[PDB]
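Engineer: Sending over a structure as structure tokens; questions will come in a sec.
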Amino acid sequence: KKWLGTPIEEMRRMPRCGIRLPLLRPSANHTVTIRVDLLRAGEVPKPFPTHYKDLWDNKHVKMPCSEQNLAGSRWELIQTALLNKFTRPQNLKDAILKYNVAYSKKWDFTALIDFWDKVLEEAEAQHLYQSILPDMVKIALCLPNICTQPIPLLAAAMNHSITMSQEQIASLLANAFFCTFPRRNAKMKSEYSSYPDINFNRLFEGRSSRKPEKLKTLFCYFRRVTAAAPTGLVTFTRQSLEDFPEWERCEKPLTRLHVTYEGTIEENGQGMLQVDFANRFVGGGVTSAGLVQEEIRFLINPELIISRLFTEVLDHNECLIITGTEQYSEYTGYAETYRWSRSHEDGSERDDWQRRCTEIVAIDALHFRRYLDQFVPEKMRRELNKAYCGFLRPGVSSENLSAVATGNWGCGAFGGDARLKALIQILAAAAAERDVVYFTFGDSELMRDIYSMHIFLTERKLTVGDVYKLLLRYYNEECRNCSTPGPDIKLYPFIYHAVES
Ligand SMILES: Cn1c(=O)c2[nH]c(NCCN3CCOCC3)nc2n(C)c1=O
Ligand SMILES: C[As](C)(=O)[O-]
């Protein structure tokens, strides 16, 4: 069988399962950068306020167009540099370095030069410098007319949301492409050291065969949004929780499971809560060298990338929830085989805030130096609480919550055990009263194992707490005093034996 458990058709999805949204309104905990009274389906949102307002401080994005970006005006310099005809890739490198002189011997542009000169055919290169790049320059230089409202940083411990237009995101991402954000470049920076990279200079470095695919994916997006402005909104929400379950005493039952070795989160999990297997610095290596699950999603839905402008590194009790990002590309492969396929026309419905009905949550797993480290109770509890924070929606009934669409979170380079991570996510989803849709990407044995364990536990009516206690027992009996790198007995066999005895 290609899938097991509850039919995916029985799982809750947005918009069908959602509640009526409240009136979109700015407040203490919600920054709204557009005119809500003029928000209309199929119309480009109007920025609020009408005239540019600047904040240059430690609580807000430092905009490139600020009069405090300096002594001469760096914004004036950016304008002069970028309003030149590009005909060769050195012209673009020289332009970017005119307002980044301090990095002229540090930043490598080999991948940009190679993409333009050695990957693209002549007509594609001509279209890039005659049309796409000039259009990207123009939307970048329009920033003060587009992003008129200061953008607060989503700093650690803040529970805060920013809702902005897709067009505003496009102007900001064009600026990131041209590397115009100040104070975001130094290796030894104090300010913004706890924030991800935003400027795209590392995308231009080196000779990985992955860079042309990343650049094809991003220019697909840039060509689309400069040619016809997207009309919707996107919300970025930082969520930080204090009260976490007493997992050992949780009497809640497990919820439903659909598990499959075919399909993908972003396509087969339409309208569900889609997990991004995140780096604590959200987006990971998207505009440097990474190309696994998080980077792929950030490339095919590039509006995610702007979370790096304002999202501080995630602490253990935090996540980032992004609602409304649009898919602009299709792809094949994964990591070293990733290829851009074609432009994608997103068919998702929009909600009453004109957001695409696509909800993604960034939750970062731990990176384990040793395999057995992840069975330590403090580490299991950490992963449980991280997933719980990513799945919990405090003031929402469970009937209005979509299923969670996820997979082997943290089980690649970070050393996670897929069977443990599956069960941790199942327990966190149960505590948050959400069903689980789990994708194993070709691993049919894993699909069967997760299904079998789930049905075993549910048929025996074991609670979240019952299961967590078994995890603690597995640590104590097979991990704590294990002198070898791997345990004598595996987790799921241990669980079966413990319960059946
Ligand atoms: C979103 N997404 C995919 O699209 C995807 N494609 C492939 N195929 C081959 C690569 N290996 C397959 C088995 O797992 C390890 C990776 N793996 C994928 N994974 C893990 C994923 O998360
Ligand atoms: C743009 As700078 C000189 O603050 O790294």
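The numbers used for chain A are those of Swiss-Prot, and the residues that appear cover 451-520, 532-962, in sequence.
Determination method: X-ray crystallography, 1.6 Å.
Using the three backbone atoms N, Cα and C, a Cβ is placed for every residue, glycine included.
According to Swiss-Prot, the protein carries these features:
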BINDING   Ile726, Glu727, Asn740, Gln754, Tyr795, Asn869, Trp870, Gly871, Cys872, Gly873, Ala874  substrate binding site
ACT_SITE  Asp737  active site
MUTAGEN   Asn740 to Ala  Reduced poly(ADP-ribose) glycohydrolase activity
MUTAGEN   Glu755 to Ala  Abolished poly(ADP-ribose) glycohydrolase activity
ACT_SITE  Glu755  active site
MUTAGEN   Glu756 to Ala  Abolished poly(ADP-ribose) glycohydrolase activity
MUTAGEN   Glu756 to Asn  Reduces hydrolase activity
ACT_SITE  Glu756  active site
MUTAGEN   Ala874 to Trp  Reduced poly(ADP-ribose) glycohydrolase activity
MUTAGEN   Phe875 to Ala  Abolished poly(ADP-ribose) glycohydrolase activity
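For the listed features, I'd like the structural context: burial, neighbours, distances.
Structural biologist: A C-beta separation below 8 Å, combined with a sequence spacing of at least six in one chain, links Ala874 (mutagenesis position) to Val753, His828.
The Cβ of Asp737 (active site) lies under 8 Å from the Cβ of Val743, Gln754, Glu755, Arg758, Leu765, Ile821, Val822, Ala823, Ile824, each on the same chain and at least six residues away in sequence.
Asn740 (mutagenesis position) carries neither a helix nor a strand DSSP state and counts as coil. In sequence order, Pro657, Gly746, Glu755, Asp825 are the residues near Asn740 (mutagenesis position), counting only same-chain partners six or more apart with C-beta under 8 A.
In the shown protein chains, 24 other C-beta atoms lie within 10 A of the C-beta of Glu756 (mutagenesis position).
In the three-state DSSP reading, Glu756 (mutagenesis position) counts as helix.
Counting only same-chain residues at least 6 apart in sequence, those with a Cβ under 8 Å from the Cβ of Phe875 (mutagenesis position) are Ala826, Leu827, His828, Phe829. DSSP gives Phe875 (mutagenesis position) a coil state; it is part of no helix or strand.
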Engineer: Per 10 Å Cβ neighbour count, which of the binding-site residues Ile726, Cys872 ranks highest?
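Structural biologist: Counting every other Cβ within 10 Å of each candidate, the maximum falls on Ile726.
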Engineer: Which residue among the binding-site residues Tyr795, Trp870 has the fewest other Cβ atoms within 10 Å of its Cβ, if you could check?
Structural biologist: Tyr795
Engineer: Could you tell me the whole-number distance in Å between the Cα atoms of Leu520 and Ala532, where 11 residues in between were not modelled?
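Structural biologist: The separation between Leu520 and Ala532 at their Cα atoms is 6 Å.
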Engineer: From the binding-site residues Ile726, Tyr795, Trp870, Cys872, pick the residue whose C-alpha lies nearest to the C-alpha of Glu756 (mutagenesis position).
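Structural biologist: Given the candidates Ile726, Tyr795, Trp870, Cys872, the nearest one is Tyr795.
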Engineer: Taking the residues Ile726, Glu727, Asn740, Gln754, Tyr795, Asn869, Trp870, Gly871, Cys872, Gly873, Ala874, which the record names as binding substrate, find the longest CA to CA distance and state it in Å to the nearest whole number.
Structural biologist: 21
